[PDB]
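To start, the structure under review is shown below, and the notes come after it.
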Amino acid sequence: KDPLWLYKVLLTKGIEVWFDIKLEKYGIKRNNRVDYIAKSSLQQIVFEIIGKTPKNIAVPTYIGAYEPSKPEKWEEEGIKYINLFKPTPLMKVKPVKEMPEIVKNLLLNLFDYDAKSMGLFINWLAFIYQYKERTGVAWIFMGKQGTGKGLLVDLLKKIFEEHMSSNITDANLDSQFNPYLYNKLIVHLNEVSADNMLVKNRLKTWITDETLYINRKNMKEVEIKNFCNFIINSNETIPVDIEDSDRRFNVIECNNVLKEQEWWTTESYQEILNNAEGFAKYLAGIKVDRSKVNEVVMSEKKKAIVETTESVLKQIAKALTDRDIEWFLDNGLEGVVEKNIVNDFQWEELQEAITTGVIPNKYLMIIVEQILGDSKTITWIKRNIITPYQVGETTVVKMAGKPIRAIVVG
Amino acid sequence: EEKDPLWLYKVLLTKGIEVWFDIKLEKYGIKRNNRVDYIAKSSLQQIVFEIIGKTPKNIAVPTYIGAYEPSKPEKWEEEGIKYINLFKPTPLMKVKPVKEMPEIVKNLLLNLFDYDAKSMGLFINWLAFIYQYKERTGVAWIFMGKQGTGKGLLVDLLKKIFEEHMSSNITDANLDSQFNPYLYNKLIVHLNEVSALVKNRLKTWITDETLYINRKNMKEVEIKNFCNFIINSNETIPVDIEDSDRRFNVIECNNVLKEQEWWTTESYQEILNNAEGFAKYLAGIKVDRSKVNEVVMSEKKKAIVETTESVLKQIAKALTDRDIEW
Ligand SMILES: [Mg+2]
């Protein structure tokens, strides 16, 4: 008579069953807990609940999908979907405008009291909480332990519960499975090393990729819409190679240990966590600037990281290109004069050369020997500076009367 | 017992579902609303039940071979073998030709090729060909240079047109994975270089008639290759480029978008909303077929080669060429 009788009878009892054509797995939903089970396992559940093991599981075929904004069910095109996102308690909570004070002190302590970046993070966090989308930006919190980086994780972990992954390590990534990304709004990573590959570089795409592949054990490899947002806690060690011109990472050094503050009592740690609801309420009541979510800033620490990560040869080439003497002097070129590698006259010619962007071989070698600490041949300097960073062309120019081999910037 | 060996096939066609058994994959295929899935038998029996109210012991459907042939019809019969098509066009693939490209999209493209018509137009001729003719080009494009030049935006833009036919932001990690579905039924395959060179295998993917496809819970299977490769990199060479190279166009772009006049906030999003516009434009190109697989010695490609190639080679060549000047 009826292809869905069993569906309905189990709905009568507050269980929603379906077959998930995508995962070829029967899904089941009670009390905002979603599980996927094989058929036999369902038959075992069904038996317990109606006292009959039917040969045919009379349930609808949906596609389970983690769409936080969308309803309990919907039908894109001709396909009926069912939702795997169920909001946590503290996601369904009444807006407020004040943030709990002890929570505020944590956040202040953490951003070293800098409103700009702190407020930007709250705008990010709010957007994630409220709109529940991918930002395309990630936050790195580095600096010494006990600065409440880990506490911020626990705090958030409470608000988001199942939608957050916590303390994911390099080891978890080397695992062939990766359920730490399945149905996650926030994904926290811990770095723990003395690094100085940086396998968390793979993350950079995750930040911005529309979709992820999800290999789970005993499940099909499946591609899903990406709702991930990434926080990374680090020791001092840099966890990701940061390009100069970077748009994904906000970096926040915090070395304000909590136990060295006035306001820190014993019960503070726990007090903070008890105010999770308070901080949820606050986040729910933010008025979200949508343009500031994916904004990044050149914090002091991000700059230090870049100027150490980027190749010294690049930095030379850029100073050659920019005709930027000041850089070379900042990096101790003036030492050429002290050691009598060159006289007062030639030193004028040498500086002139950098600025004008016309550099005789014997000055180029003198410069690059002096900046780098041992002598490099023209050949090397060409192959490892001038050529790869397109500084310019090797040519002749007549200086005085003699024709001189030179590099002509441009 | 049986009167008709395909009754079930037909009844499910009545309801706009096309079911078959793939001999190649020994997996039952199913097609609704231009979404193709492959499922085990039990899973099909579960679907069938829901739709007719009867679980038959025998799945009365035709045996075809699923094949991703974009040019070819919904079905055909090479030799004596009936095939069924896994290519279904996305919305913006079926869209009406035009001759003007949306202006804000044009500014992206201009920005990206540093306003160089030659190479830019060549890329449009490539992209058009892929869009229109839907074949393997045998050429690939590398976009390197600093972030926020709209390399990533061009990927999202195209990702909207091609949808499921393009793989996005494939990394070294994905390649070290034993599976590789990022090549299964793909017209475009985008890669991110992030290191500060395992992608040399792509060299061959660009030109190989066929690929092996290891997918989880599926048989390793060999398929006709429709891949075309874009690689975003961030100043790190992703692939060893031979002096005399015919596969790679390289395009350095350091024009950050946020440093242009025309860049507003809503620009990022505006660009993506014009995906349909840019699709329409691509559909209306008149494709020079000889220029598709053309490559050029951009400034950056040369720099890459003269740094990649061995100094000892360069000495020897100067000895050979009797070239004092070098
Ligand atoms: Mg092959």
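Numbering of chain A is taken from Swiss-Prot, so the residues present carry the numbers 305-500, 505-718, in order.
Method on record in the header is X-ray crystallography, 2.7 Å.
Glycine is treated like the rest: Cβ placed from N, Cα and C.
A C-beta separation below 8 Å, combined with a sequence spacing of at least six in one chain, links A:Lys453 (mutagenesis position) to A:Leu414, A:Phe445, A:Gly447, A:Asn541, A:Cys562. Swiss-Prot lists A:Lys453 to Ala among its mutagenesis entries, and the accompanying note reads: Complete loss dCTPase activity.
One entry in Swiss-Prot concerns the mutagenesis experiment A:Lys525 to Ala. Its note says: 4x weaker dCTPase activity. Stabilizes the homohexamer form of the protein. The Cβ of A:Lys525 (mutagenesis position) lies under 8 Å from the Cβ of A:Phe481, each on the same chain and at least six residues away in sequence. When secondary structure is read from DSSP and collapsed to three states, A:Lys525 (mutagenesis position) falls in the coil class.
Residues within less than 8 Å, Cβ to Cβ, of A:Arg555 (mutagenesis position) and separated from it by at least 6 positions along the same chain comprise A:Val441, A:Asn602, A:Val604. For the recorded site, A:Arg555 (mutagenesis position), the DSSP three-state label reads coil. Per Swiss-Prot, mutagenesis A:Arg555 to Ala is noted as: 7x weaker dCTPase activity.
Under the heading of mutagenesis, Swiss-Prot lists A:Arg556 to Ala and annotates it as follows: 15x weaker dCTPase activity.
Proximity to chain B, defined as a C-beta distance under 8 Å, is registered for the following mutagenesis positions out of A:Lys453, A:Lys525, A:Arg555: A:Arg555. Other Cβ atoms within 10 Å of the Cβ of A:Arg556 (mutagenesis position) number 23 in total over all chains.
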